[PDB]
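Q: Structure below; questions to follow.
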Amino acid sequence: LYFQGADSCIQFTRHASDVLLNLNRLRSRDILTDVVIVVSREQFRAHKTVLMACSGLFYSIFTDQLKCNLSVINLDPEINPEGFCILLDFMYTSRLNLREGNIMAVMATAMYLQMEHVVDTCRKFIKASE
Amino acid sequence: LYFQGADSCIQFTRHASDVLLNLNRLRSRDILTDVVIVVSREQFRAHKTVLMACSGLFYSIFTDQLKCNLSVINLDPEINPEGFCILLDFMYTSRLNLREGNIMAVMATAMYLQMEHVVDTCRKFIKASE
Amino acid sequence: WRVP
Amino acid sequence: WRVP
Amino acid sequence: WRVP
Amino acid sequence: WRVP
């Protein structure tokens, strides 16, 4: 469970993933969620801090003096709700449900959200599978 | 950066630790912090969700209908502020700064916070170093 | 710790 | 993504 | 924004 | 509680 780090500190191998697991559990139970993200008809409840920790777009939105207190954010209605759902689940799990039938929507949504590492991954799967 | 998981999903190796790193950066910059924890004279700013994701005590406090909206929580004034600081840094980093001169305070604070895995680690260092 |  |  |  |  723990090891001697390169610094003096003892480091816990599973800590970061357990935190994320607990954050996702709080999300499932709707505990301390503080924003609803709307993508066309679909609503997604989340924690602002998790969104800011994974997305350049959400970082910018929630550091804007006008927008930081909003409890509802409406995204571009042309964003595919399934693409967003996949990326949100990714944020809270590290797992990206990338499939032939969603990859383009996922990539487009990741670009919009400024998750450049996921965009780059989608490009690489598109190229390597061509 | 990513691998084929045991499930169908692609999984990102550094995602959970990068999230935690970004959460700690938001804490350093005092971005979206929503609670101050007071331990005697000392104040510690934090995100409720991170505290709830690491501590059974903070989970209970912030799921209590009366206490969940409080922006200041006062802990037992006999809690050692350095012990708390070490545990808070642990929550946001996975690194526990465990030393001869703090181990007892860290263990006592972890018990109070219901971080049983850190208590168990402190016990094991006390035993293995006896 | 696990959130229940 | 890195928070700046 | 609001939610209905 | 409050902070001074």
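Counting begins at 1 with the first residue displayed.
Determination method: X-ray crystallography, 2.0 Å.
Cβ from N, Cα, C; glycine included.
If you look up Swiss-Prot, you'll see B:33-100 marked as domain 'BTB', on the strength of sequence analysis. Here the residue is the original one, but Swiss-Prot notes a mutagenesis experiment at this spot, B:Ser60 to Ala (Swiss-Prot position 59): Abolished ubiquitination by the SCF(FBXL17) complex.
Could you tell me the structural context for the features on the list?
A: Under the three-state DSSP scheme, B:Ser60 (mutagenesis position) falls in the helix class. Less than 8 angstroms from the CB of B:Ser60 (mutagenesis position) sit B:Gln114, each of them six or more residues away in the same chain.
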